[PDB]
Amino acid sequence: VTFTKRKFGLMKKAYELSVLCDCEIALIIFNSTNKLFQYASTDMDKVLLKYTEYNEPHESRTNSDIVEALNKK
Amino acid sequence: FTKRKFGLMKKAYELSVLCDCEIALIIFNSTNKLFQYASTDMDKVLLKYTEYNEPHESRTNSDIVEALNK
Amino acid sequence: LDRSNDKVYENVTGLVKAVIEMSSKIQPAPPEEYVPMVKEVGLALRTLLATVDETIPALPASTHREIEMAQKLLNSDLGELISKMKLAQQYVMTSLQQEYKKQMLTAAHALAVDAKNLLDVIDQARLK
């Protein structure tokens, strides 16, 4: 309904970011009924294999972090 | 870039709560510096992905550009 | 053509899958196709190390650093496996395709060995 619209708008902006700032992006979406929707700017498997090799800290955000951030403007 | 990054995560959160979805987001920047997002927990979402053998909608850059021209 | 209610499609697809599955185990193994296989190795390794990270503090201190070293040995084992996979892809149809297929299988052997030792080291830490 509006899920298909908001899902595609997410994949579109991820693609824009991958080209504008030269990034590798993977996107995994499970819906309420546990169907899989996925987007990758290059190859999903390559991005995920490159993800596991990363034994190192980095920025990690979650819904809790996002909700707090939007509660101070 | 940093605005584009937070804007993408902010939009991934909005889809998570407005449509009840578990979402993982993995970003490598131009120097292979890692940034990530998970609506609930990255460990469980990826775990859920590993056990998914079934068919699904999978899209790449070529799919987006084709759709963008309608 | 909606397939939500087609059992014939379900069984035919299931039949085709078993044939493809059988052919992939008999007839190896185009590099570039290695990438999802090694990915699932790296994913299953991550959940194990994160399981250990949250488990170590419940174990005695005298075993902390013997466990942390077997972790790093498994990390090097993975990066080592990834190095050989990329070499096998570079030589898809050359004299050394078989050479790096063997070296991947050596790094696979080392992953099983150094994970079993990680298990044995933790089993020892439990004995209190």
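Residue numbering in chain C adheres to Swiss-Prot, whereby the residues present occupy positions 917-1044 in order.
So how was this one determined? The header says X-ray crystallography, 2.9 Å.
Cβ atoms are placed via backbone N, Cα and C, with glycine included.
Counting only same-chain residues at least 6 apart in sequence, those with a Cβ under 8 Å from the Cβ of C:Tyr925 (mutagenesis position) are C:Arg919. In Swiss-Prot, a mutagenesis experiment is listed as C:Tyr925 to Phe, annotated with the note Abolishes interaction with GRB2.
Mutagenesis annotation in Swiss-Prot: C:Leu1034 to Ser, described as Loss of interaction with ARHGEF28; the structure shown retains the original residue. Note: C:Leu1034 (mutagenesis position) has non-local neighbours C:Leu964, C:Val968, C:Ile983, C:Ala986, C:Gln987, C:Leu990, i.e. same-chain residues 6+ apart with C-beta under 8 A of its own C-beta.
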